[PDB]
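K.L.:
The structure under discussion is supplied below as structure tokens; questions concerning it will follow.
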Amino acid sequence: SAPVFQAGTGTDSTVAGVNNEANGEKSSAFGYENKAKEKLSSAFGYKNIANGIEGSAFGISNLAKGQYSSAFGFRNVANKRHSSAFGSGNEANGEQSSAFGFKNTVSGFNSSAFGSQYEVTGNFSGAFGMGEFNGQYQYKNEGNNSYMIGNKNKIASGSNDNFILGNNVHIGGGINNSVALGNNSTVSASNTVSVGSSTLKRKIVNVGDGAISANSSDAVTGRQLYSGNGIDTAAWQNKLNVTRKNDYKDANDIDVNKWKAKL
Amino acid sequence: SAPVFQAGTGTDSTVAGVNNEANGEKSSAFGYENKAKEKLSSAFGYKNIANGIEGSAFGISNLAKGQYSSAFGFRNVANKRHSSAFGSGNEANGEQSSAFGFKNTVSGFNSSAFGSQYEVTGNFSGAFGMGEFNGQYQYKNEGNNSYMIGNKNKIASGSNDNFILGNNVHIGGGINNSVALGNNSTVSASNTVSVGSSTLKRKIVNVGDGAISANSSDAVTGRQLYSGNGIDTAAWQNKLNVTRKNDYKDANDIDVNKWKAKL
Amino acid sequence: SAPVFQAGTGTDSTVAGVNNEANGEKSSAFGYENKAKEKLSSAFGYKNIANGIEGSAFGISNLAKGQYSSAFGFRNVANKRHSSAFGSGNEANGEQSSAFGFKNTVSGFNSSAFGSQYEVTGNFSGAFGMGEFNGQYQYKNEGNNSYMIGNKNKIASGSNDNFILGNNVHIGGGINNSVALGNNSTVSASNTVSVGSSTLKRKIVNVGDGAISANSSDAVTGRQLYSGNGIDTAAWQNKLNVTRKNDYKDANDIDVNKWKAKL
Amino acid sequence: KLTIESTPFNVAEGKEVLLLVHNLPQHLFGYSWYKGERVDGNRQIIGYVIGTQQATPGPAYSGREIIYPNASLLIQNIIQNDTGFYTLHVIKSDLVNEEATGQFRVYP
Amino acid sequence: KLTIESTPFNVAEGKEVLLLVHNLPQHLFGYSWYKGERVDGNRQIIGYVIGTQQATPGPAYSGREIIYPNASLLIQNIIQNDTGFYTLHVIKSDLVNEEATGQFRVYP
Amino acid sequence: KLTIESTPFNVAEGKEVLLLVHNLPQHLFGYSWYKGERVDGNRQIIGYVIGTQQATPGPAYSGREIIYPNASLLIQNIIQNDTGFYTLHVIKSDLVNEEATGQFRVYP
């Protein structure tokens, strides 16, 4: 059919293009076969559907179903209130959630995904980097208040307050308050910081000198063990049974009977 | 009023929709009550204002006031040159600054905010994650050349060159060149790395063996203290006064008078 | 010329604005001098070119050449399949790559850049932060499976699996599996974690107690060296030649001849 | 119209005062309480967030103020420097803002 | 139309079975194999990604299944609880999905 | 039109040479200097950024070159392999680029 430029079926509505329908109040449909069905809804481009109040669909084959939702780009879906899908193949099924990049899915409250093919299902969590998609998501962030940066990382359900900066790190169930650093690292306990695994271990370099005292929670360098400054003399002396040299040149604490017996 | 499709009050201008005005040169107003007031300005959607030269407002109720500014989505404000606001409720008041996600504010030179309700007021700084907004911002990044990733983190004014990867970390004034790791961690000094607080402390696991020499700034593992290889024999011998065994089977350094007195 | 609103030279095409041409099937050109040349292509705004199948150009002077490509904002270029350029001056020359913010360039497979003036040329890599541009890029991420966060960081070609969280860190060739933390840090070896440089060194605080055993790869705190609990008594006793006190009050292992000679 | 009323208008030197709100808009996001006649960041007392049921104090928090879920304020142990104006800031779900003002005096 | 065929339809208790695909769409992105008549996440066997030449097992992986680049499946050492339906999910380059179903039985 | 001129055109073997620019566009972002007749990354000498007042050397930096805020170049201690063409690249505030070329020779 020939292009048409006129008013729609709603009050103060506008259709401009080919086979466009604007059924809402003050709604706008511009392009090829766009649908704006609610109040103050905008559908611009090729086959866009705006099915929420004050929702915007811009680009090619975008869906905006939630209130104050935004779908921008190529085949993006926004479903909840104040959700944002930007890029290619992004789905946002969480309130105040953000999906930005290629094939990302977010379904948590106040969660963010940036990059390629991650899924975040936890609350107040975040993903930065790359995963894998072949029909189902193989790497997900299922923990609350946890953040991961890198490639092919996993956090299970029930493991909360965890941070990953690296590659190929899988955290099992029952682990909380842990940090993992480096490529191919393992975490197997709570309240720990790991810098390697059981097959490869990493050295820590360029470390300052810590205090050598009773209540001192500071790391110790190699030179401090090499020298021995600041140690408790009495404890080391009564741990390794030692005859003090000043006590040896004057015959102190000597059993006279046995010494007379031998000599 | 009925929709109208014609030229505006500017040279080579275009208005298409309901009650649109395009007062600039080569400007375009498409949709419902849009305003393009400057040269090469584009206003597309519902009630958009483009008040800068080569500024773009796309979506619902967007403002683009700066030069080469971009406002995309739902109620976004871009104010400076080369500033970008993408998503819902974002404000960018810094030159070459970026706000992306839900309710973020950036007011620094070359600064970036991604996620939910952070404010970045420092220069060359960055925020990734979630904060809080109830009329005023409760968590801000006020430091220069500092970066924070997580939930509910604070950096004060005057504290520069700091990096946070975690939750609930507050850095006070006068602290520079520090790194914080983990959930509920504290930093109280400059030139330090913290892996815990004064109530909970974390272990470091999977650490390689460091060098035991005079000039060795490497960490020491448990097996190295357990064994004792590579230590300076003379220093440990003259620190803990020790009678050497080879000197004991031949009566070396013995005061003859006192030994004769006892025996 | 006067604005025109009609069909283009393609089947089911639409031109709306000033001097617009839509040569593709079901293509749309809206605004000022826009060009949609392929199938299902959309060009909205000021001087936009959509030269790919299902490509979208939205804003001011945008180019979308790849298949399923998206250029949104001010002077953005998308060239490959499923590539996304969002913001000001972004170029995406990699398949499934994302450029978001100010003047970023990505040319790798599944790579992401967020912020201001970084270049990422490696595969499965990522950049978050700020660099420099003066005609050529001065700081690039040329490594594979590597991630960097901060300001003015470099990774060379051939250095893979590296992670940087900091400022002014340059990694040379031949270094793999390394982590760098802090401002002005140096990495000079593989399989290492650095917390400083040769001019400034950092202390590690709030560390828990590690196990003191033969097979124990845990860090040691200051109090453990101060006290001395859990050490191997025999090894420390036969390293520092020590006369055991219980062996001194009974004259054990004494050469009788030399003791008789002196007394 | 959004209105603020005070009970009692004339307050003693050791009693409490309750600030109540009439015509509260529906579909809110949060609200906060200020000291003065303008929305100033440095003169904020307490704020509330509905989506997470959160209450957070502000820079001007002496420890004698209680907020309520119906956007009402309670101030106890009144001293002579607590007399004057208070301002209420309301955020709607569409990110639009509203303001209101109330007043009371303290006598010995 | 995308079709799945099984060889042999009647399978012994210790031989192998091959599931082949006719009318495979061109310009694909990936495909996966499921147990049952619906695309369920908990009943996925193996999946393949073309862009990186990757094969990854799923939650339902007994270790006897092999995928092939022409989207075909091989199951060896058949036991009595492996009889029924299998479902193939295909992802095209434009992110649109397609499905197909096949069936076989096992006899002693 | 953007033009480059050299002083002096004929240079001695131990003196200096100054490259100056006429018709510099206003509202710039940065500029850089190259060796040759094309904008090649491997043959860049020095670059300047206006917004932060920054000067950075390039891959081709022998240590004898000085840039000036008016987009001018100074080369001192001329040797025989420094004769030929130089190219100036200019970036405007709207991200559009411009180029110019200059030439000089060295004689013993």
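What you see of chain F is 35-142, where the numbers are those given in Swiss-Prot.
Just so you know, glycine gets a Cβ as well, placed from its N, Cα and C.
From Swiss-Prot, here are the annotated features:
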type    : residues               : note
MUTAGEN : F:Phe63 to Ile         : No effect on dimerization. Reduced affinity for E.coli Dr adhesins
MUTAGEN : F:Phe63 to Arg         : Abolishes dimerization. Reduced affinity for E.coli Dr adhesins
MUTAGEN : F:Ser66 to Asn         : Abolishes dimerization
MUTAGEN : F:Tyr68 to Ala         : Abolishes dimerization
MUTAGEN : F:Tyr68 to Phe         : No effect on dimerization
MUTAGEN : F:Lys69 to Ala         : Abolishes dimerization
MUTAGEN : F:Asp74 to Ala         : No effect on dimerization
MUTAGEN : F:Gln78 to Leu or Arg  : Abolishes dimerization. Reduced affinity for E.coli Dr adhesins
MUTAGEN : F:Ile125 to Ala        : Abolishes dimerization. Reduced affinity for E.coli Dr adhesins
MUTAGEN : F:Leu129 to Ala or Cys : No effect on dimerization. Reduced affinity for E.coli Dr adhesins
K.L.:
Within 10 Å of F:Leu129 (mutagenesis position) (Cα to Cα), which of the mutagenesis positions F:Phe63, F:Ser66, F:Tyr68, F:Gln78 do you find?
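P.N.:
Cα within 10 Å of F:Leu129 (mutagenesis position): F:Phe63.
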K.L.:
Among the mutagenesis positions F:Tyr68, F:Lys69, F:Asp74, F:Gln78, which ones place their C-alpha within 10 angstroms of the C-alpha of F:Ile125 (mutagenesis position)?
P.N.:
none
K.L.:
Calculate the distance in Å between the alpha carbons (Cα) of F:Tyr68 (mutagenesis position) and F:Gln78 (mutagenesis position), and round it to a whole number.
P.N.:
4
K.L.:
Given mutagenesis positions F:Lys69, F:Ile125, F:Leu129, which are under 8 Å from chain C when comparing Cβ atoms?
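P.N.:
Listed mutagenesis positions meeting the cut-off: F:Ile125, F:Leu129.
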K.L.:
When you measure from the Cβ of F:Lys69 (mutagenesis position), which residues in the chain that are at least 6 apart have a Cβ under 8 Å away?
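P.N.:
Correct list: F:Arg77, F:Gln78, F:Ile79, F:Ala94, F:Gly118, F:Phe119, F:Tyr120, F:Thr121.
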K.L.:
Can you check which residues sit near F:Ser66 (mutagenesis position), meaning Cβ under 8 Å from its Cβ, same chain, 6 or more apart in sequence, and list them in order?
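P.N.:
Expected: F:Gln78, F:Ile79, F:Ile80, F:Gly81, F:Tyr82, F:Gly92, F:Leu122, F:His123.
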K.L.:
Fewest other CB within 10 angstroms, which one of the mutagenesis positions F:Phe63, F:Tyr68?
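P.N.:
Comparing Cβ neighbours within 10 Å for the mutagenesis positions F:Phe63, F:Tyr68, F:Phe63 has the fewest.
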K.L.:
Which of the three DSSP states, helix, strand or coil, fits F:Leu129 (mutagenesis position)?
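P.N.:
DSSP call for F:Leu129 (mutagenesis position): coil, neither helix nor strand.
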K.L.:
Measuring Cα to Cα, how many Å separate F:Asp74 (mutagenesis position) from F:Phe63 (mutagenesis position)?
P.N.:
19
K.L.:
Of all the mutagenesis positions given, F:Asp74, F:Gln78, F:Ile125, F:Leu129, which residue's CB has the most CB neighbours within 10 A?
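P.N.:
In terms of Cβ crowding, the pick is F:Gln78.
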K.L.:
Return one of helix, strand or coil for F:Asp74 (mutagenesis position), based on DSSP.
P.N.:
coil
